[PDB]
Amino acid sequence: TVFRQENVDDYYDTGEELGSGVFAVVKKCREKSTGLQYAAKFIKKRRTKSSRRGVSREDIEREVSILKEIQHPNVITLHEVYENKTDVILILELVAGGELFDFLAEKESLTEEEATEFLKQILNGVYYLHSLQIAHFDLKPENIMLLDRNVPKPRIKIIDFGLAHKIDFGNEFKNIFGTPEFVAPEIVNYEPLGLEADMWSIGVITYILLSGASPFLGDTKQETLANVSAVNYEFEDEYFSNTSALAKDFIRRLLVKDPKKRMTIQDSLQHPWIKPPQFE
Ligand SMILES: Nc1ncnc2c1ncn2[C@@H]1O[C@H](COP(=O)(O)OP(=O)(O)O)[C@@H](O)[C@H]1O
Ligand SMILES: [Mg+2]
């Protein structure tokens, strides 16, 4: 489908850059007619059919369709879409407190309570998405933004729907691959993928939250990928010796090779701890 083709600069003023991707750049912006602030994501379009620069129209349309469906406190929303010959421009809800990735860098490691306060929001957002048969396929700390990083209990939003897909048959087989440290073994092995791939990523994120260390990270992307397929991780005593056994149990039930045997989003919410690009 087609998007608004008026000059986006007629309607918005842009400011600081918020983030950068392979073929996307995200800039703070202000809508002229309301004075409200947004994040404008400029996605470079493919210049030819066969090209490897830019994002295919099919992929952009899929990201926009998915964004248009979502309205939940723990996920980003889509305000408007514009386009011109070079880019598609998504006007997204602004999340102004930075990435969970940078918050973690400025903290080195969280307590179980700080970890579970983030985790419960992430699980709620993922529950919403999975309820809608949307697999995110790129869950990692850089794709989890804080509304405000200077409150004791920050609120979060899941961002970056660039790899997300509807799963109509319980699995899809269209060649998806995110960041080696966070991808599930079925991604590594090029097998049919479903909602369970997100649950593995959640296990990786949880491990990092608790320890400040990445459970499968090797010295090269290929070594990480090998570690993932083999489920080559362990709870280092130096990091986890004073972490509860229930926290370890939650992680152990997510970092499971067979997606059929991995906890679902609904199981994760009822778990006792909780219940109240690939190539070098
Ligand atoms: N809605 C937003 N609010 C604030 N920052 C954002 C927002 N969306 C993206 N960013 C920043 O821009 C970076 C790149 O955007 P992203 O959607 O992750 O694109 P891609 O993975 O295609 O590069 C993010 O990691 C984040 O730092
Ligand atoms: Mg991203």
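All residue numbers here begin at 1 and follow the chain in the order shown.
Just so you know, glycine gets a Cβ as well, placed from its N, Cα and C.
Database features, via Swiss-Prot:
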- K41 to A (Swiss-Prot position 42): Loss of activity, apoptotic function and of autophosphorylation (MUTAGEN)
- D138: active site, proton acceptor (ACT_SITE)
Between the residue listed as 'active site, proton acceptor' and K41 (mutagenesis position): CA-CA distance (Å): 17
Straight-line CA separation, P276 and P277, 13 intervening residues not modelled, Å: 38
For the recorded positions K41, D138, the one whose C-beta sees the most other C-beta atoms within 10 angstroms: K41
For the residue listed as 'active site, proton acceptor', the three-state class that DSSP assigns: coil
